[PDB]
Amino acid sequence: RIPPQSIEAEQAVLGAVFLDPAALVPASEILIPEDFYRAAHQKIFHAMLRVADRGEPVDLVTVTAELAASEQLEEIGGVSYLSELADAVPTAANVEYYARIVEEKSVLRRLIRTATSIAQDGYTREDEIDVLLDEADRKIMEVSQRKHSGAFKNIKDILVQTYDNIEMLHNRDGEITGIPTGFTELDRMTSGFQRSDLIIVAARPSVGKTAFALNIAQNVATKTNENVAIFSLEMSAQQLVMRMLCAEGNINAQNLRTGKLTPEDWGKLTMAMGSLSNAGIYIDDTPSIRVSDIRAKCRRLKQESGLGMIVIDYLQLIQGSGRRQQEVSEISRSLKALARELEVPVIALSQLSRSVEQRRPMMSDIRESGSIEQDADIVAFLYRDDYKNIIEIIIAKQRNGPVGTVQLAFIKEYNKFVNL
Amino acid sequence: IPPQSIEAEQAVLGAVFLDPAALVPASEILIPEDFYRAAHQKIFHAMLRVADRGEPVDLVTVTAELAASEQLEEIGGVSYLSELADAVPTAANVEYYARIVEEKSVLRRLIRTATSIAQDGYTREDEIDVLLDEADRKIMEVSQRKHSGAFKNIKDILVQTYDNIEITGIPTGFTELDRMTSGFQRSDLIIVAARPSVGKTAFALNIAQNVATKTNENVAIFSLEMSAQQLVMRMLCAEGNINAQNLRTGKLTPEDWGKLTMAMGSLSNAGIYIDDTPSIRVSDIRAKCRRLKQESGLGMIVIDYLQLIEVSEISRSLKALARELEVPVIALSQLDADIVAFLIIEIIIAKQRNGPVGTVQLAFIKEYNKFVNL
Amino acid sequence: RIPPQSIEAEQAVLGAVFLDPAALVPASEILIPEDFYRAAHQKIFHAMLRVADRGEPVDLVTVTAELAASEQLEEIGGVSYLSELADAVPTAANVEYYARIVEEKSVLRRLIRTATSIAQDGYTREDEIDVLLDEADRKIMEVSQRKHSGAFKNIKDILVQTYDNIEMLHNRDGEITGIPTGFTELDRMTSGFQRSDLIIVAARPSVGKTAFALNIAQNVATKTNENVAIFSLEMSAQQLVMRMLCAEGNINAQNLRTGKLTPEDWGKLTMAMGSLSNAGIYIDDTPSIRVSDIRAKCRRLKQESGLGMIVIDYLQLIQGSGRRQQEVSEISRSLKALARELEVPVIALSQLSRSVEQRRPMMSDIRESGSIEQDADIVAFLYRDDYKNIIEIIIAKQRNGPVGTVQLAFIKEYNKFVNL
Amino acid sequence: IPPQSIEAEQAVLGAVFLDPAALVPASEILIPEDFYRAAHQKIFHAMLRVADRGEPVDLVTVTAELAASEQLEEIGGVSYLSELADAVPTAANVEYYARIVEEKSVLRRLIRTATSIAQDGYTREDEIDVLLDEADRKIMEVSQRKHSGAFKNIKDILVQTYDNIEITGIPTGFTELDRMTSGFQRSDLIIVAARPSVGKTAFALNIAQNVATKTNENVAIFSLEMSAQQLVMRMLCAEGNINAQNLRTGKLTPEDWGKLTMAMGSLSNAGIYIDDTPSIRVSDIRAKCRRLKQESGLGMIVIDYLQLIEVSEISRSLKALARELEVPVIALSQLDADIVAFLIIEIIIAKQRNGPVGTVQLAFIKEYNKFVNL
Amino acid sequence: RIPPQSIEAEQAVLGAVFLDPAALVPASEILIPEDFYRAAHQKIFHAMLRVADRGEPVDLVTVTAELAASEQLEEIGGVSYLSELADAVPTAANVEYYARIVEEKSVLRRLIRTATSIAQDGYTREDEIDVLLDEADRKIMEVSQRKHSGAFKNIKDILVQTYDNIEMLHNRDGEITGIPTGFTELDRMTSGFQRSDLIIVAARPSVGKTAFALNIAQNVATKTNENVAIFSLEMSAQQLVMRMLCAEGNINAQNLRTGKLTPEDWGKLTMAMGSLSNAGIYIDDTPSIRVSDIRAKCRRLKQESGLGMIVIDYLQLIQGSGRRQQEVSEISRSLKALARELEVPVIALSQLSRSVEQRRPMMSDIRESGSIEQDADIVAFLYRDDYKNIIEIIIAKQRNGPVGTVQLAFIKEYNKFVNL
């Protein structure tokens, strides 16, 4: 001994049902009474199910009545005991997780039971053997096919979601409820980037995720009265201002890189600086910050000058709480908490795995780097069709609003994204 | 008391001393480890070590062999070897006694495997899914097998070879491919291998469509890379010849609208059951497929792809699932199997249990992600 | 202690001589009296040798007499003791092996003795050193040059065997005492493949060993009234019938592989099937059978329909008794036992090591994969001169009959071997 | 009591403290491990470790060195170092005392090696042939050596260099090769290296023939790949210009018959001793060769080839055999040595102890496996 | 405990000063009184320094007086104690090494002290932390910056040495005080190779170090009445005589290698032999000799016939005293002792590391193979400008005489070096 069990989880399942009758549906889906290790819990779950099958409300009173009529009340500890179960549940909404724990421990008991049974038969019947091996095969497989799996989503139901998506993509009108992006076509879908949202922009190297984020940050700060906080972990503050000066005044980048500057390309530079000086752009070019540092700096900024957006130049460079799989999840989770705290959209750039080439990016390409998928309420991919200087912005996830591809044009010479 | 037969063991070793030829049939059926007693284990090993040199096996050569490797005393000395040699009245039934020793050995292994699994149930708690998979595997690995005893007469193969050139299964929707298979037969495990962008997923979807909208058969698709949403998007895109770029980038022309309402009315009649849960186990496939057949019907099973579910176990476990549900299973792969098919695109087939081994050819429209006939 | 010894082997050597006087020749070649650890055995071996040198018969009586005259009878345990030695020999024919064991243990005692002697001299004489090291060199070498080696076979004697071979190759007439092969030139030498013989056909990949074996199996079954059992472990039953259909009716193989079939190439196919249906061909295409399975199936077949040949498509694919060097020897040995049991020729294909290319195959090329050389009473190699669609069949070993090269022509288009 | 000289040891260390220059001659003759006492071992090591830095060696620097590596106390403390420094009246005879220490060290090693071999005789029984080989090797490895003390005067080398351009050994049968060697000298180890199909075996056989049928010398050939039968087949095939294909495939024309009876009458007069036992040991070569000389005569020894008999030991052991039987030994190799010769075919020679280093050229007939002059 | 200390070294430092007053300068440079672990030694060192600062002679008497006046004599053990210190010094000239040992042990005590102090502060003040980490950084660095380093050599001082070198290179006249080389330009600088000198000639493979050494050995033996001992470890005695026959009589080397010999090229050979036979050239072509063997052979030769030069064909082939970094140093040191013993110049060829190519060879190229730099009183590099058949002989080190590049021409055909 002792047989795999979780009295605590069993207690929380039954408790949940007593706090919210709706908790019984998820529990009955995952468990049958016999999954409970403790006899009293079996009797109790069975009483609940019976009451439920009659279409009668399942609560402390009807379960008490049910058990009294089947002469099982005292045996399971009485009304007092039903009370304790009600106090043993940390949160009724977590009932599936408690249920799964109970189920897991039931499956293990069946594994142990059938394995032992096979071992015993080995010493006894001795005898047949060929039948023994076959039923040993048979019995072990039966343990797995027990857990609550499924279900398959039916094509009809997806077609509905698919069509309703196409509805939203055309029903697209037209107010910008969040922070305008400057890319009117991206604003149609998003509306635009909204407060408290975690926005993830993933793209393979050379695609232009950095330029994309800077263009957005640049449009917000120069066009709207809002402040943008940019964290550049791979690129210095001057190296990044160089790129948004070019983008601003239409100055050939390579031209600046080589000193060459036509007399009027210079006049072009002074107007860029003039207009860019009025913008509320705050840059932190610290090589590998932790999320706490990011958070603290943004915190001080919002209450010192006000804050509208946070842009982080790629997330895989943020160092964890210590000195990578689990580590990235916490950062992801932390960035979402950052968004909620400061009531601001957080744009975190992400790099994609080399899977896109093994096939147009999809969720599974960041799923091997997850679980950013869960935390992000909006995940965007950048894909160039020709690797036409046109680039695609695939919105793969959006919690409130449609899913589709917005299209923009990229100008290499100025490192810009323009409308279409 | 662990299953054993000291008497059977004693007859085997004894028979070898009585007639050295008896070692050949015993060596066929047994390995030293099958003997329950170490002494016998040591002895049978010595016996084999001499034959391999290859010197005659008898009391002297075996004694000398055990002594040389410092284990004559541990096995009971020359007394015991002589006891074994003097007890044996015949060596004609060596394989009878050998087979008894082998059986007891198997039963011990059965017991050892099961006990271990029982013990793991307490110690690893913690790893339920890994435990159930390796317990399946461990039990399977106890039993060999065997190959009953049926030679195939040439007459029988000839008919199957003739009929194997000049549609008894499930229609693929590709006439030229239905020629080589006619079509996708029950309990077959079909592997479709390919390189980046051809594309494997498009091919899988097309067959899943052409089966489900033309036959009253239900297909169960398991996509591990793209979501059910993306999968259905590609399907109606190919179903009604709709340009993907227009579905994605909102704006649809009225050719597309009418072309769409057509494609999803047509696709609503199928016949299609999707599961897009990232990392799935083969057994999770079985649970959902068994519950589907028993409630609805099926089937054909499409998996995209198999290196997202050590591949040998998965593959073998897939064959069992196919044979269990009496339904064809197509599993894609990136570059035991019933049919192997690699990928104007060419479908090369390398393996087919009953059908003709050759090459088919299909076209591919880039903008609809659709494969079509010539 | 205790000094390396084998009283059991010593007893069997002396015993052997008492059971068969001829046993003394092999024993005296390998041993001198002093190799015996036990004094009585030395005295006894010495008595035997003395009797033998007088040209007098060596048996229990003359050895007894000899020892009585040298006053050594009682000292060695008397006549009673000579009796015990006679009961201590499992088989007189195994005397060389017993002798070698005695010799081995004598050599070890000399190693121990001289090594100890060197160690002792190290502490004593101390003194000279340079002489010490030299005599230590000298003394250790002397231990090795003691074992019975040799002898060199003289060229005169081989020339005789060589000439007698050339005699057999021309004296070749003409009756086919075994199973006819269909290749008249191979039948001259073999006569043809005979009952109980283990025939090994080795060849590098692409040479055509599989096609060779199938042609033979095909000729036997279609021409003679005999049944052939074919085990194909690398190739399926249909894939193999495809190859013998082509061979039979003269159908271009690649032509079948591509569907293409000229109207009359089809009529060619129906005659092949018709004629091939009457043949007694039994195929087992089990991927990796054990020898016991092979044996059991052949066993049932011979007593159910009768059996004439067994062909196994390459031996290195047969799995051993467990779940490779020693393992292959047992399989080899088992296949020979299979041949003897069913009184049938067994043709086991073998693959050659990549040594042929490091130089026309020879015995050493399967010797690194042995000891198949010993078990096989006939070993054949296939060698193509041009890697003229002509292929050579080198018969390297044949227990009863000549050794030489038989020549056949290979037709790629039909996968056939034809006469010449 | 293990051979030792505490007094010699004490003088050596003492001499070093008395005059730091004494360390150089001692360091030439000794290593720390040669000192029987650990204390002295530790001390001599410390001494060397300071010189290597390279600081002056004296009581203070050495004390500080031992203390730093936590071993001042173990070696007896400053008391002992001072005892050693105060006892020594001179350092002029350091190497006398050093050589005594070295000798005792050698004797200990001799004892340790021999005891080990004696002990292995009981424990590994089991591995006789491996035991005898490694005992040979282990004893050889006790003794170095040395190089007596003979400078070669230029006058002496000049004569050998002059005479080394413008047939004192055993004739090869190839005049142009006999020029470069004149011919195969006694006690020489001759290595003939080559790549697949040239061929090494053909070359070896040809020389074995041309020596044995033209001289009254007996050759001992050891073939590990082809049998004595195949070896003789090739020889009479080359001897009488007979097409191999005809000997193999029975049918001989009467040119071949008369040509054959000629070749084996001619080959019967030799002179040839073959051993075709698969894996042979160098010592087994010696046993058979020693028994052959002492009974018949010889010789020349031909080995085909050496990587079928770690190669360093074999090679060295072959040189000893050559020097022991006062006979040339030709060992082939596939791609310490007296003559090295790599392979219309070109014979390149890379090494020759006394002869001229150059290149010879010979023809090769494919159909007879024979090498001939130009 | 116990605190790192060296009473023995402390005693030798103070002792040294009492034996040679000059020893105080090096000691005071490396140590202050507080470095001494023993209080008496501090008091004593302080007394010495005080006496010294007054410009008064530091000896047993004035230190005694000084300590008596500061009431510290008895406390430090009296005059008797100053006596003991004087007997505690193995050699006054080794005072720097003793001093360094004392200093080392002082630095360790400071490391231990400050580390402990940091640990303690960790438990106490707890409090501030940020200041703690900074002062912990600060305090640890302070331990290192304590040891006596420096000084930088000033450019003025080097310019003087540089100019004085240029003086010697032109002031070059003109007598050959040592063994003439035959290369008049190398003789100007060296004068030439002198008795007891260890001469190291290093060069990358293919440059011609072997040919260089042979030419020198050849010139000495044929021109002067002196004997040369050549050790060739990579090349046989005949293979080496071949090269000096060619060099001698002007015979094309490749011509000899191929038998080809023009009638008069042969007459050229007989004159070479005639002249070369009178030369005192002794060659030992033992593959890998130890230095003791080299030494013993040279020893016997000098007292048997007389000896003038020793040439060793590359040093990295000499095997050590056992059966490589430390090993080469001992050989180097041993070769220098060889030179001193036999009062003869020893020319040891050396191979250079593959650093020259990573840049004209310099000292650091043999420094990674040292410490041959120290032992050699003359280190020469051979460098070819074109890898003009001209080769450079860079004399990087010469104890008595200039440093520069002597230039010679190499003739491939004869394997010779000629003047210019």
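Chain E is numbered as in Swiss-Prot; the shown residues are, in order, 8-330, 335-370, 374-401, 409-441.
Quick check of the header: X-ray crystallography, 2.9 Å.
For all residues, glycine too, the Cβ spot is worked out from N, Cα and C.
Under the heading ATP binding site, Swiss-Prot lists E:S213, E:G215, E:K216, E:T217, E:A218, E:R250, E:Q362, E:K418, E:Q419, E:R420. Experimental mutagenesis at this site is recorded by Swiss-Prot as E:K216 to A, annotated: Loss of helicase activity, reduced ATPase activity, still forms homohexamers, ATPase not activated by DnaG primase, still interacts with DnaG, almost complete loss of ssDNA-binding. A mutagenesis experiment is reported in Swiss-Prot for this position, E:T217 to A, and the note states: Loss of helicase and ATPase activity, still interacts with DnaG, complete loss of ssDNA-binding. No longer forms a complex with DNA clamp loader subunit tau. What Swiss-Prot says about the mutagenesis result for E:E241 to A is this: Loss of helicase activity, reduced ATPase activity, ATPase partially activated by DnaG primase, 4-fold decreased ssDNA-binding. According to Swiss-Prot, the feature active site, nucleophile maps to E:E241. According to Swiss-Prot, the mutagenesis experiment E:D320 to A or N carries the annotation: Loss of helicase and ATPase activity, still interacts with DnaG, 4- to 15-fold decreased ssDNA-binding. Under the heading of mutagenesis, Swiss-Prot lists E:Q362 to A and annotates it as follows: Partial loss of helicase and ATPase activities, ATPase and helicase partially activated by DnaG primase, wild-type ss- and dsDNA binding. Quoting Swiss-Prot on the mutagenesis of E:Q362 to K: Partial loss of helicase and ATPase activities, still forms homohexamers, ATPase and helicase not activated by DnaG primase, still interacts with DnaG, binds ss- and dsDNA in absence of nucleotide and less well in presence of nucleotide. What Swiss-Prot lists as ssDNA binding site is E:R381, E:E382, E:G384, and the listing cites experimental evidence.
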Cα-to-Cα gap, E:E382 (ssDNA binding site) vs E:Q362 (mutagenesis position), nearest whole Å: 11
Separation of alpha carbons, E:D320 (mutagenesis position) and E:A218 (ATP binding site) (Å): 10
Conformational class of E:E382 (ssDNA binding site) under the three-state DSSP mapping: coil
Rounded distance in angstrom between the Cα atoms of E:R381 (ssDNA binding site) and E:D320 (mutagenesis position): 20
Candidate with sparsest Cβ neighbourhood (10 Å radius) among E:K216, E:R381, the listed recorded positions: E:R381
Inter-residue C-alpha distance, E:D320 (mutagenesis position) and E:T217 (mutagenesis position) (nearest angstrom): 7
Nearest-integer angstrom distance between the alpha carbons (Cα) of E:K216 (mutagenesis position) and E:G384 (ssDNA binding site): 19
Extra residues within 8 Å (Cβ to Cβ centroid of E:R381, E:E382, E:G384), ssDNA: E:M377, E:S378, E:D379, E:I380, E:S383, E:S385, E:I386, E:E387
Mapped DSSP class for E:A218 (ATP binding site), helix or strand or coil: helix
Cβ neighbour count within 10 Å of E:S213 (ATP binding site): 8
Which of E:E241, E:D320, E:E382, all recorded positions, has a Cβ with the fewest other Cβ atoms inside 10 Å: E:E382
Local backbone state of E:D320 (mutagenesis position), from DSSP in three classes: strand
Subset of recorded positions E:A218, E:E241, E:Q362, E:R381 within reach of chain B (CB-CB under 8 A): none
DSSP-derived structure type at E:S213 (ATP binding site), helix or strand or else coil: coil
Site with most surrounding Cβ atoms, counting all protein chains shown within 10 Å, from the mutagenesis positions E:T217, E:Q362: E:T217
Spatial separation of E:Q419 (ATP binding site) from E:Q362 (mutagenesis position) - C-alpha basis, Å: 19
Maximal Cα-Cα distance (Å) across residues annotated as binding ATP, namely E:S213, E:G215, E:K216, E:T217, E:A218, E:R250, E:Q362, E:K418, E:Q419, E:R420: 32
Sequence-distant neighbours of E:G384 (ssDNA binding site) in its chain (C-beta under 8 A, six or more apart): E:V339, E:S340, E:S343
